[PDB]
Amino acid sequence: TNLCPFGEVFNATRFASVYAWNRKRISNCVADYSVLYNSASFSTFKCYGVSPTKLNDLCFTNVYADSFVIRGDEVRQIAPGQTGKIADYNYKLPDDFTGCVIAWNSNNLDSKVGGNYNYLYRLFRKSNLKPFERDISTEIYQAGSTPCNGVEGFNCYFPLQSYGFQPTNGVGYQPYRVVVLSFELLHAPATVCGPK
Amino acid sequence: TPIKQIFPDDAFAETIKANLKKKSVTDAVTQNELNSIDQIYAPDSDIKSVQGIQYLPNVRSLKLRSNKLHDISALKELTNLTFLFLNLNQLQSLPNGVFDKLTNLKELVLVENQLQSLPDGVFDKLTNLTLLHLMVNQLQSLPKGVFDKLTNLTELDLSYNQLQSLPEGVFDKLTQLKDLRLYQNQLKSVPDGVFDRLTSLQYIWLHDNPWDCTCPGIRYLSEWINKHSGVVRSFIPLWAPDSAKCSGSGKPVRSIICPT
Ligand SMILES: *[C@@H]1O[C@H](CO)[C@@H](O)[C@H](O)[C@H]1NC(C)=O
């Protein structure tokens, strides 16, 4: 009966960095996906394995809402079967994904003259991430044969950089906030339903 | 004329198996099936040889990571390639003329390898290229006019190398360049006027280089950064125009006032 806390995920003042992406578990509540989908607030609203027109008509065991910030031209990597620095090393969706990827320009909130450096991404990794894996490690990356001993140097690079969004960037370089909704139906009653 | 294992390497063969969706690498394939491959994608692989790829003529996209492969000569026949992406931490030498037939190439990506030098004119035929990325290699210098024929380049990434200097006028032909990254190198100085003809430039990264801020050597760079400060960007938290710093002082390059 209680209201699902989607206003808290979508209207939070601060979002997570994509490498430290933030998951919120939604349970035992009523949610109105239709108001979001018809709102004309989003630049990306793509769903996989389910139609967005039928979300209020279904119930689920758990909904996961993962949120973060990336560049406009990286929203394409938040989709099943994609590759690139973001999908490979920062947020990876499974091939059999069931859910929706929602995104909106946040230049007005996440861009600053001279740069916004409170948003980071991971540039290097030994191997591609597995679906829904989170890696918040800050260990020097060994791009060569020599150990690094936890100290930066040649072929020994700190693995995280800041986006540095400037408000005069082109849209593909501007910040976008992203909400990924995962719809689960495990062996339990479904306690997340649309409005009555 | 069915045949398979046209790819001696076992890891690569399974990769071709997975692409064609067959039980095993013993399964024969026709030429029609070989001509059906448009895209090969081999993440996190152990491929040691890409022999046999010379017969996939309609490949347009290739992306491959391997900590073992060091020969890439077979790829010179893929004349329909528009997207090539290679992460080979053992690639030390580029075969002579390898890209000279890949004239439809739009995006070329070579990262995490050991190339310390590039052959002369290696890119001269890729007159359609829009994007060139050569990060995390060991390049210590660039050849003269190595980019002169890429008149349609819009993005160039040379970060995370060992570049100590840049040739004269090396970017002069790149009149549509909008994004250029030189950060994380060993550059003490740039040639005078090295950026004067980049009339479409919108984003440039200059930080993490040991800039020598002695006058008059730093004059062109300090004056250029102040005139074009709207185009400077940074991946480290600093006021972006101030992100290029003098070795020793740690003062911003753009704060250095050199006489006349
Ligand atoms: C808060 O988020 C809701 C979605 O749950 C949205 O419809 C609403 O417009 C937001 N409030 C604002 C933007 O003031």
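We're sticking with Swiss-Prot numbering for chain A, so the shown stretch reads 333-528, in order.
How was it done? The header gives X-ray crystallography, 2.0 Å.
In case you wondered, yes, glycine gets a Cβ from its N, Cα and C as well.
According to Swiss-Prot:
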DOMAIN    A:334-527  domain 'BetaCoV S1-CTD'
VARIANT   A:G339 to H  In strain: Omicron/BA.2.75, Omicron/XBB.1.5, Omicron/EG.5.1
VARIANT   A:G339 to D  In strain: Omicron/BA.1, Omicron/BA.2, Omicron/BA.2.12.1, Omicron/BA.4, Omicron/BA.5, Omicron/BQ.1.1
VARIANT   A:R346 to T  In strain: Omicron/BQ.1.1, Omicron/XBB.1.5, Omicron/EG.5.1
VARIANT   A:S375 to F  In strain: Omicron/BA.1, Omicron/BA.2, Omicron/BA.2.12.1, Omicron/BA.2.75, Omicron/BA.4, Omicron/BA.5, Omicron/BQ.1.1, Omicron/XBB.1.5, Omicron/EG.5.1
VARIANT   A:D405 to N  In strain: Omicron/BA.2, Omicron/BA.2.12.1, Omicron/BA.2.75, Omicron/BA.4, Omicron/BA.5, Omicron/BQ.1.1, Omicron/XBB.1.5, Omicron/EG.5.1; complete loss of interaction with host integrins
MUTAGEN   A:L452 to R  Increased resistance to neutralizing antibodies. Decreases HLA binding to NF9 epitope. Increased binding affinity to human ACE2
VARIANT   A:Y453 to F  In strain: B.1.1.298
VARIANT   A:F456 to L  In strain: Omicron/EG.5.1
VARIANT   A:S477 to N  In strain: 20A.EU2, Iota/B.1.526, Omicron/BA.1, Omicron/BA.2, Omicron/BA.2.12.1, Omicron/BA.2.75, Omicron/BA.4, Omicron/BA.5, Omicron/BQ.1.1, Omicron/XBB.1.5, Omicron/EG.5.1
VARIANT   A:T478 to K  In strain: Delta/B.1.617.2, Omicron/BA.1, Omicron/BA.2, Omicron/BA.2.12.1, Omicron/BA.2.75, Omicron/BA.4, Omicron/BA.5, Omicron/BQ.1.1, Omicron/XBB.1.5, Omicron/EG.5.1
MUTAGEN   A:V483 to A  Increased resistance to neutralizing antibodies
VARIANT   A:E484 to K  In strain: Beta/B.1.351, Eta/B.1.525, Theta/P.3, Iota/B.1.526, B.1.1.318, Gamma/P.1, Zeta/P.2 and Mu/B.1.621; May enhance affinity to human ACE2 receptor
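Sequence features, as recorded in Swiss-Prot, placed on the structure.
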residue	record	Cβ within 10 Å
A:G339	variant position	9
A:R346	variant position	10
A:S375	variant position	12
A:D405	variant position	14
A:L452	mutagenesis position	22
A:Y453	variant position	24
A:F456	variant position	20
A:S477	variant position	8
A:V483	mutagenesis position	8
A:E484	variant position	11
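Annotation note: A:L452 (mutagenesis position) sits in a strand segment as assigned by DSSP. Ligand 1 lies under 6 Å from the Cβ of A:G339, out of the variant positions A:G339, A:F456, A:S477, A:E484. Annotated pair A:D405 (variant position) and A:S375 (variant position), C-alpha to C-alpha distance, rounded: 12 Å. Here the Cα atom of A:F456 (variant position) is found 14 Å from that of A:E484 (variant position). DSSP assigns A:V483 (mutagenesis position) to coil in the three-state reduction, placing it in neither a helix nor a strand.
Distance from the CA of A:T478 (variant position) to the CA of A:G339 (variant position) is 49 Å.
Take the CB of A:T478 (variant position) and look out to 10 A: across all protein chains shown you find 11 other CB atoms.
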